[PDB]
Amino acid sequence: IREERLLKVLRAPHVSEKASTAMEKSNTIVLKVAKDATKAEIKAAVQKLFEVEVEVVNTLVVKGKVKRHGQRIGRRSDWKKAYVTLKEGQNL
Amino acid sequence: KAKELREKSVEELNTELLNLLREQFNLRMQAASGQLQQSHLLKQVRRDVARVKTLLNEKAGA
Amino acid sequence: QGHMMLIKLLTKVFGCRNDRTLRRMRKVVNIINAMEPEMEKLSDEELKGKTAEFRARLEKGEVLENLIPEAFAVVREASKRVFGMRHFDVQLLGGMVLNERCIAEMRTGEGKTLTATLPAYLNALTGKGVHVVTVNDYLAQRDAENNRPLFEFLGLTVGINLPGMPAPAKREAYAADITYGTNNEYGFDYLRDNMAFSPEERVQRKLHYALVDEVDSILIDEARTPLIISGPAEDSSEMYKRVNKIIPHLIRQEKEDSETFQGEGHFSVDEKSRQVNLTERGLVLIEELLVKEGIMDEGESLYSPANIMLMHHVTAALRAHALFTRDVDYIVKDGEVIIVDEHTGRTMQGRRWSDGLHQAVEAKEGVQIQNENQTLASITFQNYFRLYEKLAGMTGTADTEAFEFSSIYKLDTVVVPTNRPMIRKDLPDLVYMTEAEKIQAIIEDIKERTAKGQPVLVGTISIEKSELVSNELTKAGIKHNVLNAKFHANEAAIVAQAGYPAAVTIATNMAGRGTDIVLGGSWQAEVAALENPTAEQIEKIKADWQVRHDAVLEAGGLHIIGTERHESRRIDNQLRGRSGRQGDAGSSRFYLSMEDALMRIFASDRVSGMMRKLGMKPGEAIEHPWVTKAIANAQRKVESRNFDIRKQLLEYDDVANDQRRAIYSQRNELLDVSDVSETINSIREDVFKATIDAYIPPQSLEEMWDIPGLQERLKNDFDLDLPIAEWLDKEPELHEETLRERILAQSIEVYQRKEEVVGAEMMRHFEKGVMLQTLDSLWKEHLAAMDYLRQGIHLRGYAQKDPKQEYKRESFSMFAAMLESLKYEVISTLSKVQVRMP
RNA sequence: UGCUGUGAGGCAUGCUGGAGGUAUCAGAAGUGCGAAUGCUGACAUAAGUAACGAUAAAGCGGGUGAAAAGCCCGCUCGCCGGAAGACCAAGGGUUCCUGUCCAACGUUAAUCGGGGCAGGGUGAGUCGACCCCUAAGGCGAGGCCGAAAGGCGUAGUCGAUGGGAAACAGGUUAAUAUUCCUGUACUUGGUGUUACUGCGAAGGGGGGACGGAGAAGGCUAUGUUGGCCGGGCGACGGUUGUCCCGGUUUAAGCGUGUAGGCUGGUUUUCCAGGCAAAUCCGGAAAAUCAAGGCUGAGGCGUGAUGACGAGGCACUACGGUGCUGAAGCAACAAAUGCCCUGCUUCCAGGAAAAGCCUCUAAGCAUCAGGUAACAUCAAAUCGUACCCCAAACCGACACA
RNA sequence: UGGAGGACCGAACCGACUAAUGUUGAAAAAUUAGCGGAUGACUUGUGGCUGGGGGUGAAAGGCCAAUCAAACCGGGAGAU
RNA sequence: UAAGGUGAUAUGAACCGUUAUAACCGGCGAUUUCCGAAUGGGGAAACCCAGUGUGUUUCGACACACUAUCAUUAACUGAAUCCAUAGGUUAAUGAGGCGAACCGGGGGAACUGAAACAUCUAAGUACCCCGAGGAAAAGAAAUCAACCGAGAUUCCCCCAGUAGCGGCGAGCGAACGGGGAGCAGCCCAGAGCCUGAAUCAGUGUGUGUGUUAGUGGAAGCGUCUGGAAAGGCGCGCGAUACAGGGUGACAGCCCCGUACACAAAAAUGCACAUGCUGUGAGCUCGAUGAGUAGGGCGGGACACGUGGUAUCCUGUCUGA
Ligand SMILES: [Mg+2]
Ligand SMILES: [Mg+2]
Ligand SMILES: [Mg+2]
Ligand SMILES: [Mg+2]
Ligand SMILES: [Mg+2]
Ligand SMILES: [Mg+2]
Ligand SMILES: [Mg+2]
Ligand SMILES: [Mg+2]
Ligand SMILES: [Mg+2]
Ligand SMILES: [Mg+2]
Ligand SMILES: [Mg+2]
Ligand SMILES: [Mg+2]
Ligand SMILES: [Mg+2]
Ligand SMILES: [Mg+2]
Ligand SMILES: [Mg+2]
Ligand SMILES: [Mg+2]
Ligand SMILES: [Mg+2]
Ligand SMILES: [Mg+2]
Ligand SMILES: [Mg+2]
Ligand SMILES: [Mg+2]
Ligand SMILES: [Mg+2]
Ligand SMILES: [Mg+2]
Ligand SMILES: [Mg+2]
Ligand SMILES: [Mg+2]
């Protein structure tokens, strides 16, 4: 896998109460990733850019909402959430 | 820049491109967590990458 | 908007976590001190008996934490009844913090040592000792003798550790329940206990609890610092003459003599590239340090994991031969080495480049050489604190960051309050364009504050900055006293009287948090100044001190001037927090100039020229808050930079001390166990399996064997003259392994004959002594190779690979080879012992 | 408002307005409106009139609130229960859940909402799509035909509504779960090692592979009762008993092969029908034994010393968490569901192709490739919230 | 014994014979109370095909997007 | 070119720049996701699924390129079948789709008018399809004229609503000739003498003239009313500039421009002039477009409706 592809995948950390709870239960980091990222690219990117080990990645596609800004109708962009399961022997 | 980068070899430009992509990823994670005050730097880093790639193209083709 | 992101997450989550912990602590506080109007029966028969009662309750299995609302009171009223100090609620909080692995944040004057009496009392009831560290013997002995009535009235012994104390008296120090002393005395007592030749010669106990008491210095800055590693008289070093003698056979164009040669390298003009880089990346000239007259010649190359100790010697000779030239870089006159400084024209006769460099300088010419010194005993301080079962520490208002604290080693940061409403007026910071306008504004401020009633501290970084500000201050005209870091008693004598009205103190490099600034004078040292105080003089001195102190708080308290800002914010808050202790009035103001050292981290002449385009404006304007934002951002940047350069060497300390704990665990495992004849027997059987495996292949045919090499190696390093080839060729009834058990049984009968003629327990003491000799010698060779590979990781991992898990693999292979050589040579020198035969 | 001309009109001026208008004499018209069931916009009338959308029905106390018949909590009352309950497909696309607001929307008020704003939420090797394969049918290289555009169609290639590999139980979120966690599995490929070896198709054969109706045998889901376990002796006569209430649950998978259904089996020799070849199928002739094979619900064992389990004890920012947790069986009844794509029976005589098994041709034969075991790796992408006899789909509406 | 039938009775389902209401309706064809078929020439889901001087029609000039004795949209067209 | 900027609703924050790598404008380049002729196969457009060849790296995979169809040409192969052909494979070049009107061709209405309606008219109009260029078509007499002559085609005005055609109804409607815009002639059907001699096309260079940024560009003050002067009043000045727009009411002299005078590193339009390449001129002797002209049958176009109907085109049979 080409490394400069891995440098473009992981867009943003995603924090919420569900991500808090998922970190407490099954120590999963929740990432905003690129729209076209597959699970192998995300696993290799977290294993390289964060120097940790990943067990498994579960990716879902969030569809953007439709908003009314000043009686003009727009639609927010879709994005991809990724639940990344850090390994049990890795402790933080 | 674009003149001090034009005086560099192909592997030097590739190493500089890798370093610029690493700083771009680090600044993107910094701004994504709400932590970046100097929000201009992302823009500069973006244009910097473009300069390197443009020079790479004019070192690759001609 | 949206996206309630990670920063507000950090603040909200940790704020609610500290508030919930403080709510439960407030409930515990409201439980313990619900009502205390009067107290009797000091500690004679009942509250000293609580010590034996708590030891009996832990003998039945009750948790020591369940005693926290009880046992604290057993301390508390004692400080009311011995010393007359009522423990405030914040002192209970800090003691409960120091009971766990957490950090206690509270201001000085709120009973620092009075808080520290609590967890020493709690951790001391285990019977293992309490190790509290001051920076000196002075405060340690002072608070040890202060708490000697407190611990003696409750049945606990106070041991003091001093440099120069006898080893049985050091045993009585550490075997006491509360042991006082400094950090280096503790660490080097540990290193001398690891240089003990029996477990009886140790002076320390098992490490129970370490109260740090100053976490700003030792946990961050003094984490790595070794002061005792090896002390040589050097006695001879002429073997490096026979190592550096191999060099003038070869020429400085190719074949291991090169100025790194880089394929082509450089031009033919003065090729001594003092930007050394020590590479020789051709990888064809590397062959000439191999065979022909013999060292590193059995078949191992120069990139082997087992030959680095010579590699940081021969390459040191190479960077002393062609690089550091005679009569300009250095001189040797009458056998004396002097570095001739090239840039400022000096002759450094009392300096020498370490890490074998001046040793190789002496090995090039005909100079007397100091010994190739071998590391014996070293440990880093943060990991020695990690070695304790319970670890906690307390600091002032200069607390570090909470995530940084928890990532040192498991230290939770809970903001303990002051129990007094804080009115320390932190003024907005003041920057000037030059030093002169800044210090003149400081001169007008110090004159107008010495006008009414105000004590002022002016803090600098150095003695010369203190000299410049005091020269400008006597151009204004005051009296001052500079705080020397060298002089502890003079520090206390200055700062104890610094809180007088119209008394100004100058500071040089604040270590941490100061001794207690008593504002409006100090009436306790005033009645100590009376040669025979009656009860009539103390009340008058207390009343005049009361008038001075209310005049001080009417004046605005203590003032702080910071002449510059440091590269860390902790020392800045250390300078700032002197004003307004225990809820008193106080003020603090920092000054800065554009020719300070904190403009040295900018390195951007564009923005440094854009600040000139503002204008002068010396005073009333609205000039720019953006430059102040730039200063704050750059200060946070260099604080994080200090964090990174700390963290890299912290990983280095982690890997070095992990190999240290490996050898110390196997050291105590091979030392502490009884009946070591069985241990020697088991290791001897594994030794003979391994040494026959190195020469005879397992499950090989009759021609694959190596008989004369095994015979000569047995004769050299076993004292066994075995007829191996005769024992092969005389009997064809022999088969496979069989020879392994034959040489093993011959070695066993040699050893049993020698132990019957030498005695049983004499052979046991000889076993333990020779085990210590061979183990310490090959372990200090392991330390030499480990230090040389931590200094010589510049040529191993370059292309797509990473050292430190390439350093760690080679050091683990060196560790395994050193342990097998340890076992082989222990069994050798136990089979080599010539005892007088009948 | 005043004056004046026969009239279309004209002149002057008060007030508003705050930047353009135009004498005279000529010139050109998009040059004059009350009508056309004229066109657009605005506003009356009927008139504060009909109506407020199933006659399933409400009453009280407390809460918040500026305000409570409608919102929240509680106690009653009434309605549906082959539905007005639950899960989906189609269709819709954020209506889901939380905070907040009550201008507009809601046939009334609203603190409420499927409304405004912000935030969060949809996690799959096994579910579905994708993918392999075809039906009706569509396009259709060439080809044939047609003034041109185009029309039909061969090889082919698409096309589900059909055929093809595999996961269940328990727990959890405010919002997802066969997707997350715990436990126990299973499937298909790749690579490597080992052992054995005749492998190979765009061909041949089998199989997939199929109708209606009826019957009654074995069962199961499920229900009832008893036993057992836990709790109760009861506002008003009686209620320590043949009394009252609640619980009495456990899967996939692995093993065993049962009720049942189908069929004789094995070996040798021969024939060229299966476009060529075949050891496979089809056919023929011997010998031998008569019991061999395929299929198959359910039960049983295991999964499971587990989970679940009424309840109890500790906390509990009252919303929950930690630990514990008794019995956890038997009989009877019983499906439209399973054996069953079976059996009988009729005439109207009841899809295709691929996956799968086998046979060889060309070809390669110590290779390759196949078979069996073990180890390792992979199973990508998309959908997953929510409504689905409905206030969210189709009917202009929160629509009998 | 057997279980045949464009067999019988009757729910789902399909339909629409009578009456009342509704007629600016709850509904641009329905509701209520009854009514006919309900193993067949049945009904229904998904997809496909047939195009207007045409289709399709167990045949009423019925249906072909709330339009049909020649659909709908645009044009000749400002037909006359 | 520049002291200001980072497009707008639209502020804010973070920054950059000020004498020339801020920004802006123009020329030439770079990148240019996916769908779309869509072109690797498919498809419910913006999606699914590949094959082949390279070249990596731990061996988990990755990155890039090509792969549609048709036409022509070449090469290699190659049936029934002997040669051969058909076919197949590969390579090279071209094409494909979009576009408002104009243009040429292949088809071609009906309402309507005739006061009904069928010949006719509407009308070769609308519309459909094909094809191309900046224009297309046409075009150098087998033409007109009238015994005198003109000398290719196209377009404008008269001829002229004339001669005619016509259920001689409604309607349709020339030509000869004249005045004008513009003007240009050649090649093959074939040999020799002479050659590359005229002409044309590509190509490069130079010059000229533009285009795509740009530069300079005149001349006014006082007072009154007024929120504000550009207005009233007073006295001046420019004009090859009193075209226009803005500035707190109506400005020649406040601003941008305006008349005028200049300007291109690079690309490029058009002219020449020059060089190269392809191409051949002139002279002599020839030769002079056959299923064609014309005819019979049936239609159509000529203003001309078969009429006494010339002429042109041909579906069919013929035929100098
Ligand atoms: Mg998973
Ligand atoms: Mg009009
Ligand atoms: Mg009107
Ligand atoms: Mg009313
Ligand atoms: Mg009424
Ligand atoms: Mg009414
Ligand atoms: Mg209602
Ligand atoms: Mg109420
Ligand atoms: Mg009921
Ligand atoms: Mg919405
Ligand atoms: Mg809701
Ligand atoms: Mg809400
Ligand atoms: Mg809502
Ligand atoms: Mg298909
Ligand atoms: Mg399907
Ligand atoms: Mg049952
Ligand atoms: Mg009673
Ligand atoms: Mg019961
Ligand atoms: Mg056979
Ligand atoms: Mg309603
Ligand atoms: Mg009915
Ligand atoms: Mg008609
Ligand atoms: Mg295609
Ligand atoms: Mg003819």
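Numbers in chain A track Swiss-Prot; the residues on display, in order, are 2-93.
The backbone N, Cα and C atoms fix where each Cβ goes, and this holds for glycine too.
Record note (Swiss-Prot), mutagenesis A:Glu18 to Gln: Strongly reduces trigger factor binding. The unchanged residue is displayed. All protein chains shown were included, and the count of other CB atoms within 10 Å of the CB of A:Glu18 (mutagenesis position) stands at 7.
A helical conformation is recorded for A:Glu18 (mutagenesis position) in the three-state DSSP classification. Swiss-Prot gives this note for the published mutagenesis A:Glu18 to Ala: Binds normally to ribosomes; strongly reduces trigger factor binding.
Quoted from Swiss-Prot, the note on the mutagenesis of A:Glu52 to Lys is: No effect on trigger factor binding. In three-state terms derived from DSSP, A:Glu52 (mutagenesis position) belongs to neither a helical nor a strand segment and is classed as coil.
The CA atom of A:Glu18 (mutagenesis position) is located 26 Å away from the CA atom of A:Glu52 (mutagenesis position).
Cβ neighbours within 10 Å of A:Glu52 (mutagenesis position), excluding its own Cβ and spanning all shown chains: 8.
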